[PDB]
Amino acid sequence: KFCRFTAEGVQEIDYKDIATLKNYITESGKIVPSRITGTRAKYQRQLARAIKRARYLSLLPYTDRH
Amino acid sequence: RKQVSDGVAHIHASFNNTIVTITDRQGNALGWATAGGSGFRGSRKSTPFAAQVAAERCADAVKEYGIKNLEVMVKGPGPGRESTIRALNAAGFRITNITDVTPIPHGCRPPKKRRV
Amino acid sequence: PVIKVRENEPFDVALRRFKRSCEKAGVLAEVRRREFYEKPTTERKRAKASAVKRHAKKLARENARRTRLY
Amino acid sequence: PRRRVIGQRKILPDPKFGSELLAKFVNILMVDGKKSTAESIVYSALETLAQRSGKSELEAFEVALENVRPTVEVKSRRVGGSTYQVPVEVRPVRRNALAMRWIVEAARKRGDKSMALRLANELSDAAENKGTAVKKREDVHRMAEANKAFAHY
RNA sequence: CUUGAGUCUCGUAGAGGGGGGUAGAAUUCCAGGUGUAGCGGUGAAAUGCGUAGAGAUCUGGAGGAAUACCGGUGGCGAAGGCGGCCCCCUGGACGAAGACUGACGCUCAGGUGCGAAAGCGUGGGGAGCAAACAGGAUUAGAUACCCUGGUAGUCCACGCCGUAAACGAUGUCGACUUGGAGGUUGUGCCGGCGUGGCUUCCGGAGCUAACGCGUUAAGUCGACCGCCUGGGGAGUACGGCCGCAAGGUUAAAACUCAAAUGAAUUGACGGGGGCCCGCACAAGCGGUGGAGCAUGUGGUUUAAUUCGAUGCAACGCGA
Ligand SMILES: [Mg+2]
Ligand SMILES: [Mg+2]
Ligand SMILES: [Mg+2]
Ligand SMILES: [Mg+2]
Ligand SMILES: [Mg+2]
Ligand SMILES: [Mg+2]
Ligand SMILES: [Mg+2]
Ligand SMILES: [Mg+2]
Ligand SMILES: [Mg+2]
Ligand SMILES: [Mg+2]
Ligand SMILES: [Mg+2]
Ligand SMILES: [Mg+2]
Ligand SMILES: [Mg+2]
Ligand SMILES: [Mg+2]
Ligand SMILES: [Mg+2]
Ligand SMILES: [Mg+2]
Ligand SMILES: [Mg+2]
Ligand SMILES: [Mg+2]
Ligand SMILES: [Mg+2]
Ligand SMILES: [Mg+2]
């Protein structure tokens, strides 16, 4: 488990932080469930909100078959 | 007529049939074979063995192009997904890649459920 | 599920890597679910029925540790 | 049956050639419990089969079995109301049982007069892939090829 | 007067709502390239599509509609409902520390508003799906189920309709009455110790006809409202009101029955599930059904063709 955003006192997940964001998407570009990454429900919503913002700016891929 | 030595095998594995198309890397189809055209009709057509025979004929059908290595793009849920890839390796192609390209809407309304 | 056949990997292990990579992505699970329209009423019932049984099995297993068979 | 409990029944070996294989052939040929009658037919066919190829009494019967023994057959099975014929590998003991049975029923429906000769002509025909038994073998094998797709439950 | 009710200050989470914009995937179609004989569909088929070049694959374009993953007996909303991302307008809930008002409250017939889907009107749009419809099957028949297509509709704007198993089949408000395990969202003090809101399951007393409910009560009580009085006839007729219509709403009676009903119990049954068995299948061998005759029966005939047995379990049976 160990939601790392609660342990590091995060306040926003900042879609620009691609190094952090790529740890929560699979090889095919899909958001990983909080049941797998142990993220707490509050930050998982911010995490998904951040990832969809980075996908729009092409900082992250929607799929692996682009 | 023309030599290539670098092809892509598109396996189209549906529940009812398997279509094997060997294209060149720019997508120009060199040859193709289907399970339905291999002498398998109806129930036989949807079998991994029939899809295997389809790959054997598509390897023969693109023989004069001298293809040495091949990429494998598998599309669809049908029984002849993995059956076709082993038959393409068995024919004598060196498989460079195996990728899934099955389309997923992120879409249109699917047809209504069958009441059988 | 993209697989690159790496250097000095036999085919059978490389093909096993492909089937495993496809199941993690759930491509076959997603395809079968999308071939027929699922009413919102039924997609919510199957969602509720899945949770209700996974909860009951968790409860009914825990008291199995509290009970002997012989 | 629903419970395996089928220890076979010892079978004495052919009195003349001491061949446990050939005793079963007599048993397959036998009618009405008339074993003495069947052994005479088998013995007079084997001598005729031997002196027609000169090989020997026993392995002339063995080389005919080779062309009749199946290696694969279909078993019935229904899936959606329709019947799926599933090819299945014949085990070694049943390969001999089918070979002997095919030869005898191939012989029985022949035009020769005496079954002794009538059998030897079939055992001779199978020696070069010509008779009805080898025809009945190739008919089984092609169906196991036509139905080869269904080799899984 | 301040405890009920409300106002203010700081923050929190949220698919709450209305407007606008935009992204990626996918389907379809259009044009072009490669290519050649099938594709599609089914339990199996056929209708259909294809040598006028399909399907497959690639390139570019058009268009509509829905937002995979996240996603969660998670969240928000009075309910109906609400899900990509961004902006604009806007509603509510909640928490901490106080300040303020000073019963300003609760409930609510009539009335007003909101209210899924289908449907109606006017004008757009139309990819996919798909009532109607057409064909192919299946079938004794098949106004179906299945297949191939396919129009209204589904989408947008504005208006109407006002009904749903609109369900927690559980009116709203307030108080009190053992616990356990979670979810979600604040907050205080030092992962621990508390304290609030909402929510899921289990369970005690109690209650219940039982099933079950059980601090989110179906427990113990108080305030107000709605509704019921056997089944059918019937939420029907007539009338009124409402609606463009479809219809909604309010709402009988004659007549008829002696029950209708709820919950649980024991069986039996299921084209429910699980586990077993049996010449039950499977694997084999020999028969019967054809022939002649023997024998029994049915029927017919007769003066009488004595009576009885007459699915399995009568018919070389009483005999
Ligand atoms: Mg369909
Ligand atoms: Mg009120
Ligand atoms: Mg009223
Ligand atoms: Mg509508
Ligand atoms: Mg309209
Ligand atoms: Mg119009
Ligand atoms: Mg249809
Ligand atoms: Mg009603
Ligand atoms: Mg409900
Ligand atoms: Mg009601
Ligand atoms: Mg309970
Ligand atoms: Mg009425
Ligand atoms: Mg009226
Ligand atoms: Mg049998
Ligand atoms: Mg007879
Ligand atoms: Mg009588
Ligand atoms: Mg009597
Ligand atoms: Mg009688
Ligand atoms: Mg009896
Ligand atoms: Mg008897």
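Quick note: numbers on chain D are straight from Swiss-Prot, i.e. 2-154, in order.
So how was this one determined? The header says electron microscopy, 2.6 Å.
Cβ from N, Cα, C; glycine included.
According to Swiss-Prot, the protein carries these features:
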{"type": "MUTAGEN", "residues": "D:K36 to A or E", "note": "Defective in ribosome assembly"}
{"type": "MUTAGEN", "residues": "D:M116 to G", "note": "Significantly decreases affinity for its own mRNA"}
Cβ neighbour count within 10 Å of D:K36 (mutagenesis position): 14
To the nearest whole angstrom, state the Cα distance for the pair D:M116 (mutagenesis position) and D:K36 (mutagenesis position). 15
When DSSP is mapped onto helix/strand/coil, what comes out for D:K36 (mutagenesis position)? helix
